[PDB]
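Colleague: I am attaching a structure below and will ask some questions about it afterwards.
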Amino acid sequence: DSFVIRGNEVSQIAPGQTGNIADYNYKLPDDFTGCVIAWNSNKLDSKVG
Amino acid sequence: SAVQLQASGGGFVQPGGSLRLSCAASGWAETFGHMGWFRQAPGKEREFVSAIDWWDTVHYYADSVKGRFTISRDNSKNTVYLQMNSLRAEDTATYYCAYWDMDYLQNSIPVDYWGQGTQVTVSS
């Protein structure tokens, strides 16, 4: 699975987390098995305008 | 053998909080085993927590649970509790009240019977 999150929301994206992006955008189970790959893409996903 | 276990408790604890769990015992067992919780960290493998014997003579503790975990069995209704002292904030796990049908726990890996889980998060 792939998506994009903020910088201040890095702590907000984790199993057992709460917030407008944790409880309302994507929830990870407590016994989740897998990985999370989180890298910045300022030069691609962000527009200077 | 066939043992039915009645585990209850939980809620919402805070960092530095405590729990008072319970685990009632009923049914026939090949041996008078010892009650306890056999908990995994969220996403981690199942791990031994703390042990009490049916005779109230043997107690066990672990490094990850030392100073903040205690097991005690009630003398009246025979429901073993898990008395707590200042639980840390990283115990956001599901505590399973397993059963070991052996009079002595030489190794904790083989567990004869499993119980119900107690999912408690530690946050404010």
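Heads up, chain A uses Swiss-Prot numbers, so what you see runs 398-446.
Method on record in the header is electron microscopy, 3.5 Å.
Quick reminder: no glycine exception, Cβ is built from N, Cα and C everywhere.
Pulled the feature table from Swiss-Prot, pasting it below:
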type: VARIANT; residues: A:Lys444 to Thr; note: In strain: Omicron/BQ.1.1
type: VARIANT; residues: A:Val445 to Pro; note: In strain: Omicron/XBB.1.5, Omicron/EG.5.1
type: VARIANT; residues: A:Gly446 to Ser; note: In strain: Omicron/BA.1, Omicron/BA.2.75, Omicron/XBB.1.5, Omicron/EG.5.1
Colleague: Check each residue in the chain of A:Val445 (variant position) that is at least six apart in sequence and keep those whose C-beta is under 8 Å from its C-beta; list them in sequence order.
Modeller: none
Colleague: I'd like the Cβ neighbour count for A:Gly446 (variant position), meaning other Cβ atoms within 10 Å of its Cβ, all protein chains included.
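Modeller: Excluding its own Cβ, A:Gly446 (variant position) sees 2 Cβ atoms within 10 Å.
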Colleague: Excluding near sequence neighbours, so keeping only residues 6 or more apart in the same chain, what lies with its CB under 8 A of A:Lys444 (variant position)?
Modeller: none
